[PDB]
Amino acid sequence: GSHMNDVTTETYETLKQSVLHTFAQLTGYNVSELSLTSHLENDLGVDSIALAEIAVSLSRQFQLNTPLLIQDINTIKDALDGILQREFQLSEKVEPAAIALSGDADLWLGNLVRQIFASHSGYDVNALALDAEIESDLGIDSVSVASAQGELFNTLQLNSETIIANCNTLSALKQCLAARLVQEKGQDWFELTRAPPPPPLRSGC
């Protein structure tokens, strides 16, 4: 019906506010001058250049499945209708990249890390699966993996001074090496492949 479809009464009205706020903050319009039945194009007089950032932010803020198309955003209530058509959460948390990592970045760490453990322990690199537990499935002993870390950092031009807390999964330690980069060598490592610096040091992967 239209009586507490998902959230309580106040919460559902604050839902209006949550979407209203997006229309206001991006354009410079007062959210208190935004009326739910106001057709954006006509009454508020918002055009595509501004409207598009709103549709964009609405899709991102509430973390919708499908991106709202700017031709499909007609009126505020109409947008609200569209919001809930995919996904909506009151008091949604915009979780940023707290870890801030890319699978391409940890990948090259992951290549060498497996090679050393493999060579050291007498196993095959490609047989060393990330979903497979190192000690349990892969059959590598704690000493076998821990001792190999040192020479691994050496082969990786990283501080062998630092140790990897032995994680039983290759996925975990791969993330650990990726963290070592930030903690030992700075965020600079990823910055190279992100923002290409003047000298030929663009290859940060």
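Going from the start of the chain as shown, residues are counted 1 onward.
Header entry for method reads solution NMR.
Each residue, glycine too, has its Cβ placed from N, Cα and C.
Swiss-Prot has this to say about the protein:
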type    : residues                                : note
DOMAIN  : 10-87                                   : domain 'Carrier'
MUTAGEN : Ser48 to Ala (Swiss-Prot position 45)   : The pyrrolyl-beta-ketoacyl moiety is formed
MUTAGEN : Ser142 to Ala (Swiss-Prot position 139) : The pyrrolyl-beta-ketoacyl moiety is formed
Sequence-distant neighbours of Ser142 (mutagenesis position) in its chain (C-beta under 8 A, six or more apart): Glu135, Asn166
CB contacts for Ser48 (mutagenesis position) [other CB atoms within 10 A, all chains]: 12
